[PDB]
Amino acid sequence: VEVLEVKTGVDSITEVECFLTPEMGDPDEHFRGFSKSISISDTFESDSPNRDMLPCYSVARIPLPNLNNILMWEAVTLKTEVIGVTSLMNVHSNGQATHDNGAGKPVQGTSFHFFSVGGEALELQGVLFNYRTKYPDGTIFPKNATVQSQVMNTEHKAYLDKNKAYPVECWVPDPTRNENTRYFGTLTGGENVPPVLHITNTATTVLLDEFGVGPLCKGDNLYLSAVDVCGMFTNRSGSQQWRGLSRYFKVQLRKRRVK
Amino acid sequence: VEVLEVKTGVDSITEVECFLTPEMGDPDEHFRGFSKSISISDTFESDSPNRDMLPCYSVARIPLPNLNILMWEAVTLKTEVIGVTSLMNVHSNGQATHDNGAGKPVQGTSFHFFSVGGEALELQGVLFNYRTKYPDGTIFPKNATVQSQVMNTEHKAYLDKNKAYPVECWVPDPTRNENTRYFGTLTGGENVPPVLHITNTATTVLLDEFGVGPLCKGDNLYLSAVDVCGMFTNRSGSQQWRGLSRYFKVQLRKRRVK
Amino acid sequence: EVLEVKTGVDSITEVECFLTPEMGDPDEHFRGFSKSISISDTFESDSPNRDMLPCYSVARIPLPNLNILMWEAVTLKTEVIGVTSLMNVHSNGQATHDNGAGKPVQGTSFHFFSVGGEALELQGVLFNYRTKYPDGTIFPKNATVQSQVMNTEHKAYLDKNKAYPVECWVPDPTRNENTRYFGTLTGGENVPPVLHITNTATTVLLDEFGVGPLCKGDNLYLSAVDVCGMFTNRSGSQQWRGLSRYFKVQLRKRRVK
Amino acid sequence: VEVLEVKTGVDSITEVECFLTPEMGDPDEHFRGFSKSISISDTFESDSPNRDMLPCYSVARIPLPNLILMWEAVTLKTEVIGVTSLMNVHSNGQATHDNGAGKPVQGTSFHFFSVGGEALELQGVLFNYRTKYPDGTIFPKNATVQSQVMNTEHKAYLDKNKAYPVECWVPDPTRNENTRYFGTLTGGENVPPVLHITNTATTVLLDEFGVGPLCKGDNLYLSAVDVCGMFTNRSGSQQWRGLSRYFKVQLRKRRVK
Amino acid sequence: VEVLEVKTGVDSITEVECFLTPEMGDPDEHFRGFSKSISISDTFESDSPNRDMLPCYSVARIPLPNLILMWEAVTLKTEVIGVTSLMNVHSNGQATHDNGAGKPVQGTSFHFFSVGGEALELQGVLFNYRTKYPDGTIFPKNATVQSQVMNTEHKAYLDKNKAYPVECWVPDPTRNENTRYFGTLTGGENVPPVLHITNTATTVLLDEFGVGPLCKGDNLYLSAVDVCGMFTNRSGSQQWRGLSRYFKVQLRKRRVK
């Protein structure tokens, strides 16, 4: 694809606005946004997490107005934020008291906040904490794992092309690919790390590369992907569940001619 | 409305200055700025917080000079938390940090938030637990379902009343608020330290990317805030939210519109 | 009405000084420290002694007499003096663990400074409106429950040393048009002091119109608080510890009408 | 060398893209990316770490297209690969508390990378000069008590994998004119990993004269360490855990005399 | 001095490169880089630290090429040497918990460096004015309770090694016109070392008038402190641990009258 001029005129711009809901495991009918309580295997080789205990990447494929000269929608800017940050102030709902007579412990600990915008599915590379982990039916996970999968095994390539499927802990954006995607993520690990969640409607991320070209939407589809694992909630027994929140996306696109 | 030129001349600018007081729950006649002590439900299903245990959003609607088309446009903001040093009172019925030590200071989960707009802040509801029974006297997401724990688009509201909209149920709606600028930070965790900066030298510009600030419908400016600074721990170990007031200074100019 | 700056040889001057901390100074050996902190039994009975309450520091500095011209404060260099003294972990401290070094100064801090052409203006806010503030301090009078959040009756000028308790008063953001102030409260029992020193950092005091504080009566007002945290002695008792603050201010002559 | 002009044209640029795997010790066939559990010596004189307990620097020598012209390294994109793997808190980890999840990888980390036109030059510094380093490693020789602060005899080249222990060696600041290096040690038992990923960030490798590393013999040297912290198993024993690092380097042809 | 033009020509610039070793106390022949174990007095009045328990400021006077012209210091590159040595958590440390690795160096740190055309000027500030400083050290004399906040009698030059204890001296902000200094005290028993290394970072030493330190008698003065934290041994006892600092300074010839 040789990239040519941007179209102008009223017809030449469009906006996508939506929310991606978290997929933390959803153990039952009352626990949307939460994982199952975390259990710990007694050996590496017996690590067999249930599906409902594994957060997954979220993805939405958004159809854009049909275009076909070959024109493609080009993603130019992003506004994004985590929705519902203040819900983490509920420290009165079956939580483990911080001390005698104290309030409930807030959600805290290991977090992963991630978003991407691309003109095609996010491309993934698998990396495993423990190559002998047995991933459950209904998830899509690195196959033919070997001990090298604990550091780098280039066989583990995938596309984030399905919801509730790709577990967060197995997969990262592939930096050898993703030419047509812009991705951003932070892992903050550690049992006691505080969530620090900023909101504002005044911040924009520009999606143009160094040559002034943003993601180009193949087949007139925009791909949005997210993970917002905020930490763990600790119930009165001490059991811990991951808690996630939804992410808002607003993307501005323009028409671009290509050869 | 088409946005045309800014009016100039001495008559063409005005300033609003005020303080919004915090609404932390105010459990009795002596506890302004504090919530009731926090209690924990025995199960998720039985979460039923009392009103006086729930911090709410603060809002003030400020009448501007009558323009009876011109609209007042909010251009700049200075803001800070007022009374930050009060949190140095570590001698007032606090739980000692250790034997013979001073009282524990206010610390833990905080939410610091402010907005300036030409109409009421628009809110979206998100619930930690959709089975929480919110108390009479509050305005809370209705017809809550399990989807309310992540996103239920039925939960829309306007921040149009004080002591009413609990902080934990509501956030600014990012799908709306075109005529408001909002900023907030949640810092979660029971041992988080307050970090509170004050200065009269810092200004926030409210203009969007097109150079246009919030336009004040009906000559009213809307200021909203939350400043939950953390929790105070009493000698018994019981904990209450503590909030502080927020100062706002907004400069406005007259803008012609069609 | 602010007009042009005067230029020429004698059109500039500088002020340099240090402000010592006023942490309560419980006896002849404890300058820079408060008394050990005691905790009241109830809210209603909170009654801190004077020597347990850090206060704001202030110095009024006379400038070369211009007797209209006024001295205009343009730049500030400032820093906390004696930061390395906090490495004394061997002087009657509480050991951090068995056989360990003494606990360093840490926990709640307030670092504040201002430069103005008149006294810093203060607004009172009380943690607990029923606190009985001690004789010898200047504190919010006629306190009500509203004083816990905002009572606009509580206005004062920082016009006296060893007098205005830090915990009762803050700069009044509705006033202070002729002062530039800066402060950070870092709360929490275990926060680490982070104290930077350098002679290479300058703060410009000019407002958005290019005008700095104008010194009424040819006096410059400098104010400070540097409560660095608490020192924990062997017994567990805790005292606030403060340090002095250096100020260097450059001023120029400005004509006004 | 006198550095002259950059060549232009489609033929004048090339790219290198690769990953460097971590070398943490790899104690057996199941533990690639981990060290052996850490044991503590009973005295300074008995410090005798086994080879599989010692993380080492990673290095790749990347041959470039044969070319006086030299390849000049201009830009770098880099990131840690597999950051989300640290969310496995269900695999034989010590619980945070009764009934809790497993502890994540945390504690002391070192994240380091360099790009150069020749091997990274190293200076040896020892925590304890009486440490006996194991066979199969390359370590400072003829160590003396001065090796604990600076012994200029301890000079080496990062010229072999799985060989140079992280704890014994640092980039030599007195050399390395033809390399750009970047590192952060974050020490402490409980420090959290903070790992950022993005494909939108570039580091420029040019010095203040506009010249990047020049690749002698048409070789590019990439080096890394990414000790992320320690994993604690159910027994309490701790192992270093490392992750791979991605490098993408753009190079241009430069004439030199 | 009136400062006139900079000389040009290849002969007009010179470079100084060196390292300053830390002086942490060096309690015996195996503990270079460490202090003596830290002990704690029973009272403020009985604080009497051993010489070998007191870290001191490091200084080097560097003769420059003989030169009215003066060498002007223009830029500095600096970094702490040996940061990875703190990854030795296997040498007689105290285990973080049962079966765990040794605690890393952590706790109170002071990182400081200065470049000047004359000795660094010091001001004394004492945590406890009754501290008895040991023979062999140069300390604030005639101390009074005011010495705990500011006593202007305590002036000195950093003109000798292994002499000026860190805890009782700071740079004098009222002087040091011909020096640039930078430092950070990070206090608290659990603070994590955060130590960055790179050969790509330069500090410019020029003041607001474009004038760097001017080297009187063709001598450049470099000063440093890098107390990284404390090492905790098996018994729980703690020693300060320091590291060396690299300096590279570029200078140019400046004419003066």
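In order, the residues displayed for chain B correspond to 25-92, 100-289 in Swiss-Prot numbering, which applies throughout.
For this deposited structure, the header notes the method as X-ray crystallography, 1.9 Å.
Placed from the backbone N, Cα and C atoms, the Cβ positions cover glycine too.
Going by Swiss-Prot, these are the annotated features:
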type	residues	note
VARIANT	B:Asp66 to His	In strain: Isolate MAD11-BR
VARIANT	B:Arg75 to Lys	In strain: Isolate YI, Isolate TKY-2A, Isolate MAD8-BR, Isolate HER1-BR, Isolate NY-1B, Isolate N1, Isolate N4, Isolate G3, Isolate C1, Isolate CY, Isolate MY, Isolate AIC-1A and Isolate Tokyo-1
VARIANT	B:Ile113 to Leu	In strain: Isolate YI, Isolate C1, Isolate AIC-1A and Isolate Tokyo-1
VARIANT	B:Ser117 to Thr	In strain: Isolate YI, Isolate TKY-2A, Isolate MAD8-BR, Isolate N4, Isolate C1, Isolate CY, Isolate MY, Isolate AIC-1A and Isolate Tokyo-1
VARIANT	B:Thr128 to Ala	In strain: Isolate MAD8-BR, Isolate NY-1B, Isolate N1, Isolate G3 and Isolate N4
VARIANT	B:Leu158 to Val	In strain: Isolate YI, Isolate TKY-2A, Isolate MAD8-BR, Isolate NY-1B, Isolate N1, Isolate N4, Isolate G3, Isolate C1, Isolate CY, Isolate MY, Isolate AIC-1A and Isolate Tokyo-1
VARIANT	B:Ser267 to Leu	In strain: Isolate HER1-BR
VARIANT	B:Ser269 to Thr	In strain: Isolate YI
VARIANT	B:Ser269 to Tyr	In strain: Isolate TKY-2A
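Positions of Swiss-Prot features highlighted on the structure.
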residue  : record           : DSSP class
B:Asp66  : variant position : coil
B:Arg75  : variant position : helix
B:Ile113 : variant position : strand
B:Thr128 : variant position : coil
B:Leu158 : variant position : coil
B:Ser267 : variant position : coil
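A distance below 8 A between C-beta atoms marks B:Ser117, B:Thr128 as the variant positions from B:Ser117, B:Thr128, B:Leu158 lying next to chain C. Note: the CA-CA distance between B:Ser269 (variant position) and B:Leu158 (variant position) rounds to 24 Å. Calculated from their C-alpha atoms, the gap between B:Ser117 (variant position) and B:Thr128 (variant position) amounts to 18 Å.
Spanning 7 unmodelled residues, the distance from B:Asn92 to B:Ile100 taken between Cα atoms equals 8 Å. Spatially close to B:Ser267 (variant position) yet at least six residues away along the chain are B:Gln126, judged by Cβ distances under 8 angstroms. The subset of variant positions B:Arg75, B:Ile113, B:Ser117, B:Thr128 lying near chain A, with Cβ atoms under 8 Å apart, is empty. When the variant positions B:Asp66, B:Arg75, B:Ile113, B:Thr128 are ranked by how far their Cα is from the Cα of B:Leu158 (variant position), B:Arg75 comes first. Within the set of variant positions B:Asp66, B:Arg75, B:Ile113, the entry lying nearest in space to B:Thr128 (variant position) is B:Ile113 (CA atoms).
A distance of 18 Å separates the Cα atom of B:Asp66 (variant position) from that of B:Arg75 (variant position).
Long-range Cβ proximity for B:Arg75 (variant position), meaning a same-chain Cβ under 8 A and a gap of 6 or more residues, is found for B:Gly49, B:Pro166, B:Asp167, B:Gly168, B:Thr169. Long-range Cβ proximity for B:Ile113 (variant position), meaning a same-chain Cβ under 8 A and a gap of 6 or more residues, is found for B:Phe43, B:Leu275, B:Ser276, B:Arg277, B:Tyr278. Highest Cβ count within 10 Å among the variant positions B:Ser117, B:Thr128, B:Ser269: B:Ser117. A count of other CB atoms within 10 A of each Cβ picks out B:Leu158 as the most crowded of the variant positions B:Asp66, B:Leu158.
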